[PDB]
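Chemist: What follows is a single structure, and I will ask about it in a moment.
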Amino acid sequence: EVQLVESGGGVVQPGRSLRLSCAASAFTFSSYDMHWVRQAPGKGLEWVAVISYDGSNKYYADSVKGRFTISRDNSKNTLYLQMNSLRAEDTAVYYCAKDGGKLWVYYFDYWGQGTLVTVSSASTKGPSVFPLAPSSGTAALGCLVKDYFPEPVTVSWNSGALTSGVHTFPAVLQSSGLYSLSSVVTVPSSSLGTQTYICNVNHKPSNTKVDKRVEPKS
Amino acid sequence: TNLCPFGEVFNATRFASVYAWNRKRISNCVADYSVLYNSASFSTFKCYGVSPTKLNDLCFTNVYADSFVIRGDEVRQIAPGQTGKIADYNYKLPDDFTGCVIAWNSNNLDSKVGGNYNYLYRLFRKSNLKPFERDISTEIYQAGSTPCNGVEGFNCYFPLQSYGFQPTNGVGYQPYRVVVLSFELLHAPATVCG
Amino acid sequence: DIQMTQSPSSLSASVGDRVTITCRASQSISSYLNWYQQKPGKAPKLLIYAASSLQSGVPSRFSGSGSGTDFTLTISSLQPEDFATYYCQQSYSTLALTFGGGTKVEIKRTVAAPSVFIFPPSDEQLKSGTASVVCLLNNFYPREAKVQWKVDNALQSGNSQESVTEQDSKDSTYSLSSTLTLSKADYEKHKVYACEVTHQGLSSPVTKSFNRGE
Ligand SMILES: *[C@@H]1O[C@H](CO)[C@@H](O)[C@H](O)[C@H]1NC(C)=O
C-alpha cells in the first residue's frame, strides 16, 4: 500500500516555468531517494532527476541540467520539481518514483500515475466541428474537431446512443499550437437516409457544446 | 576528527600528468562526501556501479583517489569501455569499474599566456594499458622497421607529447582536472565508512 | 552514452505461450538491468530488478536472466492480464539512466485487412480557409500500415499527421486517421487527392482517390 500522487501539470508557453508536486503516503518518505521520470506522447520513458532521502544531493541528466530543479519537503511528505525555461522537448507525462534502496544502484520501486505537461503558447479556443460525409459493403462517416485548445474534448454519437463501430482517435498537436481530433463511425450502407447521425462535441475548458449534423454528400 | 583527506586531493595546489597519474589511498578515516554535494562547481560527475546518495551510509575496505589533468574532448574517455589516446595509453578503467568520475574546468589555473606545457600525455605505445596501469617509461617508440637504439629520428619518436593550454583555447582544448574515486570491498575489515 | 536495444520491437503471442523478450546493451552492465511493464494509459509497474530478482507482489511466471549485455525476460505461461508494453532499463550508468525501446506484447490474431475511406474537406471548413483531407484505415492488424498521400500523382510528405487507436477490446484491431492539412489556395491548385495504403494483409497496395469538386 504505497501511494504517489502527482499534481501541478498543465499547458505552458515555451520559456515559462512550472511546478510539479508529488505526494507520498504509507511509507517513510524521508528515508528513500526519490526520482522523476517523464515520457513524451508516443515515446518511451526518460530519466530526469534524483534527490537524496535527506534532500542534500540533487542529480539531473544532461538534457535538463541547469534547467530543472528537484527538491523535497520531508515534513509535508512531498517531492517538488521546478521546471524553469521549458522547451518543446519537455512535453511529456511526469511520474514520481520511489527507489527502494535494495541494491548499490538505482531501481524504481513504485510508480505514481503521473501528471501531463505540455509546452505550447496558445490560449483557450473553442473547437470547430466539421462533418465527414460518406459516399457509395458498408460505409463510414464522422466528425472533425479541429483548432481547439487545451485537451480534452468529449465526443459522442447520437447523444450516446451510437456505441458500436465508433472510433475516437487521439488528438494531434498541430504546428499552430492547437489540437486536431478525428472521430468516425462505420454504419451499414443501407441505413444512410433514414437514420440521423449527429456528433456531440463538448470542450469544458472552453465551455463549448456543439451538435453537428452529418449527412452524405449530394 | 579523522576525516578523510579529500581536501588535499581536490584543492591540491598543482596536479600531475595523465600518463603519470597520481594515486592517493584513503583508509582509516570517516568519509564525509558532503564536499561533492555542496560544491556545484563541477562540470562532469558520472558514477558507475554505485550511486552517490547511497554512499554516505556504506563502508569500504579501501578507496583510491586518482588525480590527473586532460582536455575536455578527452573527459568522455574517462569511463569503462572507452577508447582513445587517454583511454588506451595513459589511464584506463576496467569494464566492471565501481566508482565515480569528477571533472572540472581548470582553465584559470593550468593555463599561461605563453602556453602551459608542463602537462604531458603519452602519444605512442606498443600495447594498450591494463586497468589502473601507470606507464612512465620514456623509451623511444619504434614506428618503423629500423630499430631505435634510444635515438630519435626516422620512425623513432619521443613517446610523450605536451598539451597546448592557452586562455583563448576552445573549451574542447581547455584544461580539465579529473578526480577518479574507486571503491574496493574485500574479505577484510572496512576502514572507510560514511 | 549507453543505448538499450530491445527486441523484438513487437511480438505476437497467444495465452499460455512461453514468451521471451531480449534486451541488449551497447556496453557491459554487470547485472543492473531491470524490467518494467506498462499498460496503455496506465503508469509503469516494476517487474524485475538486478536482472533476475522478482519484485514483491509479482506473479512467479515472470523471470529474468542474463548478464553482461544480453538479458532475457521470460513468461513461462502467458495470461490475459499480461498484454502490455515491457521496457528494459539499465542502471550501471547511475546518473545516465537509459531505457530501451520496449516490446509491446499484442493479442496475436489473424491478419485483418484495413477498410480505407477518404473524406474530402467540408464546404463549411473551406469557408473558413483551411482544408483537411481525412484518410481512415479501419480494423486492421498489425498496426504496421503505411499511409502515403498523393496529389496529382506527386508524393506528399510533411503535410499530414496520423493518429492511431490502441488495440481494440473487441476484435483487437487498430485504426488510423491521416489528416492532410493545407490552405485553400493549395487546395484548388491541384485536382487529384489519393491515399495509397500498404498493409501486411494486402496482396497489393490499395488506393482511394477523388477529384476535387466532382
Ligand atoms: C576546497 O576549497 C573550497 C574553496 O576554494 C572550499 O569551499 C572547500 O571546502 C575546500 N575543500 C575542502 C575539502 O575543504
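By Swiss-Prot numbering, chain B shows 333-526, in order.
Every residue, even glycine, has its Cβ placed from backbone N, Cα and C.
Dumping what Swiss-Prot says about this protein:
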type	residues	note
MUTAGEN	B:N343 to Q	Reduced viral infectivity
MUTAGEN	B:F490 to L	Increased resistance to neutralizing antibodies and human covalescent sera neutralization
MUTAGEN	B:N501 to Y	Increased binding affinity to human ACE2
MUTAGEN	B:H519 to P	Increased resistance to human covalescent sera neutralization
VARIANT	B:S371 to L	In strain: Omicron/BA.1
VARIANT	B:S373 to P	In strain: Omicron/BA.1, Omicron/BA.2, Omicron/BA.2.12.1, Omicron/BA.2.75, Omicron/BA.4, Omicron/BA.5, Omicron/BQ.1.1, Omicron/XBB.1.5, Omicron/EG.5.1
VARIANT	B:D405 to N	In strain: Omicron/BA.2, Omicron/BA.2.12.1, Omicron/BA.2.75, Omicron/BA.4, Omicron/BA.5, Omicron/BQ.1.1, Omicron/XBB.1.5, Omicron/EG.5.1; complete loss of interaction with host integrins
VARIANT	B:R408 to S	In strain: Omicron/BA.2, Omicron/BA.2.12.1, Omicron/BA.2.75, Omicron/BA.4, Omicron/BA.5, Omicron/BQ.1.1, Omicron/XBB.1.5, Omicron/EG.5.1
VARIANT	B:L452 to Q	In strain: Omicron/BA.2.12.1
VARIANT	B:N460 to K	In strain: Omicron/BA.2.75, Omicron/BQ.1.1, Omicron/XBB.1.5, Omicron/EG.5.1
VARIANT	B:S477 to N	In strain: 20A.EU2, Iota/B.1.526, Omicron/BA.1, Omicron/BA.2, Omicron/BA.2.12.1, Omicron/BA.2.75, Omicron/BA.4, Omicron/BA.5, Omicron/BQ.1.1, Omicron/XBB.1.5, Omicron/EG.5.1
VARIANT	B:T478 to K	In strain: Delta/B.1.617.2, Omicron/BA.1, Omicron/BA.2, Omicron/BA.2.12.1, Omicron/BA.2.75, Omicron/BA.4, Omicron/BA.5, Omicron/BQ.1.1, Omicron/XBB.1.5, Omicron/EG.5.1
VARIANT	B:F486 to P	In strain: Omicron/XBB.1.5, Omicron/EG.5.1
VARIANT	B:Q493 to R	In strain: Omicron/BA.1, Omicron/BA.2, Omicron/BA.2.12.1
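Locate each feature and note its surroundings.
Modeler: B:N343 (mutagenesis position) falls within neither a helix nor a strand when secondary structure is assigned with DSSP, and so counts as coil.
In the three-state DSSP scheme, B:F490 (mutagenesis position) falls into the coil class. For B:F490 (mutagenesis position), other Cβ atoms within 10 Å of its Cβ number 12.
Of all Cβ atoms in the protein chains displayed, 17 besides its own lie within 10 Å of the Cβ of B:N501 (mutagenesis position).
Counting every protein chain shown, the Cβ of B:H519 (mutagenesis position) has 5 other Cβ atoms within 10 Å.
There are 12 other Cβ atoms within 10 Å of the Cβ belonging to B:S371 (variant position). A coil conformation is recorded for B:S371 (variant position) in the three-state DSSP classification, outside any helix or strand.
Other C-beta atoms found within 10 angstroms of the C-beta of B:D405 (variant position) number 15, with every protein chain shown included.
A coil conformation is recorded for B:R408 (variant position) in the three-state DSSP classification, outside any helix or strand.
For B:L452 (variant position), the count of additional Cβ atoms within 10 Å of its Cβ stands at 18 [all protein chains shown].
Within the same chain, residues at least 6 positions away in sequence whose Cβ sits under 8 Å from that of B:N460 (variant position) are B:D420, B:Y421, B:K424. According to DSSP, B:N460 (variant position) is assigned to coil rather than to any helix or strand.
If you draw a 10 Å sphere around the CB of B:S477 (variant position), it holds 6 other CB atoms from the protein chains shown.
There are 11 other Cβ atoms within 10 Å of the Cβ belonging to B:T478 (variant position).
Proximity of B:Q493 (variant position) to non-local residues of its own chain (separation of 6 or more, Cβ distance below 8 Å) is seen for B:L452, B:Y453, B:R454, B:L455, given in sequence order.
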Chemist: Check the recorded positions B:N343, B:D405, B:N460, B:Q493 for any whose Cβ is under 6 angstroms from an atom of ligand 1, and report them in sequence order.
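Modeler: Only B:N343 meet the Cβ criterion.
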Chemist: Any same-chain residues 6+ apart from B:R408 (variant position) with CB under 8 Å of its CB? Would you list them in sequence order, or say none?
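Modeler: The list for B:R408 (variant position) reads B:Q414, given in order along the sequence.
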Chemist: Under 8 Å Cβ-Cβ from B:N343 (mutagenesis position), six or more apart in the same chain: what's there?
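Modeler: Looking at Cβ-Cβ distances below 8 Å from B:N343 (mutagenesis position), excluding near sequence neighbours, one finds none.
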Chemist: Spatially speaking, which of the recorded positions B:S373, B:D405, B:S477, B:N501 is closest to B:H519 (mutagenesis position)? Use C-alpha to C-alpha, please.
Modeler: B:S373
Chemist: Give the distance between the Cα atoms of B:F486 (variant position) and B:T478 (variant position), rounded to the nearest whole Å.
Modeler: 8
Chemist: Between B:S373 (variant position) and B:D405 (variant position), find the distance joining the two CA atoms and give it rounded to the nearest Å.
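Modeler: Here the two Cα atoms are 19 Å apart.
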Chemist: Quick one: pull the CA-CA distance for B:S477 (variant position) versus B:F490 (mutagenesis position), whole Å only.
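Modeler: That comes out at 16 Å between the alpha carbons.
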